[PDB]
Amino acid sequence: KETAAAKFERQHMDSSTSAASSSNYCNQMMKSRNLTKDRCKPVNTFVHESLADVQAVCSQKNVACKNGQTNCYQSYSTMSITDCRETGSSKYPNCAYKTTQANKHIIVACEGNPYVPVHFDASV
């Protein structure tokens, strides 16, 4: 089965664009990345940075995750991100999202060896 690390990349990485370029970015990306296959995932962030840079966060500022776990890390730098949030008109299988571009620090949880991000916690 797909690894947690691979799932992170699939759900959260978009190194191919520097930012969302239209209001349809989330609609298209949530679909292409298979995030609307079983149900509409309600919230999802895409990170417009190199994978290595995001992987590096695992060696940055240790912080408790939202749920209390202590394997979260906050980026020292802001990153370009796109927040995808389901809209009022979203109705499975026609999931609809509002696209929001921002530059924020990201908080991810890391695991493994190599120690890499496996979950997107928050943007701050």
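The residues of chain A that appear here are 27-150 by Swiss-Prot count, in order.
For this deposited structure, the header notes the method as X-ray crystallography, 1.2 Å.
Note: Cβ is positioned from N, Cα and C throughout, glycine not excepted.
Under the heading substrate binding site, Swiss-Prot lists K33, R36, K67, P68, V69, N70, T71, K92, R111. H38 to A appears in Swiss-Prot as a published mutagenesis result, with the remark: Loss of activity. If you look up Swiss-Prot, you'll see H38 marked as active site, proton acceptor. One mutagenesis experiment catalogued in Swiss-Prot, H145 to A, is accompanied by this note: Loss of activity. According to Swiss-Prot, the feature active site, proton donor maps to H145.
Location within the structure of each feature annotated in Swiss-Prot.
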{"residue": "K33", "record": "substrate binding site", "contacts (Cβ under 8 Å, 6+ apart)": "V144"}
{"residue": "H38", "record": "mutagenesis position", "contacts (Cβ under 8 Å, 6+ apart)": "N70, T71, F72, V73, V80, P143, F146"}
{"residue": "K67", "record": "substrate binding site", "contacts (Cβ under 8 Å, 6+ apart)": "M56, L61, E112, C121"}
{"residue": "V69", "record": "substrate binding site", "contacts (Cβ under 8 Å, 6+ apart)": "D109, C110, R111, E112"}
{"residue": "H145", "record": "mutagenesis position", "contacts (Cβ under 8 Å, 6+ apart)": "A30, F34, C91, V134, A135"}
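The Cβ neighbour count for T71 (substrate binding site), using a 10 Å radius over every protein chain in view, is 21. Under the DSSP three-state reduction, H38 (mutagenesis position) is assigned to helix.
Taking all protein chains in view, 14 other C-beta atoms sit within 10 angstroms of the C-beta of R111 (substrate binding site).
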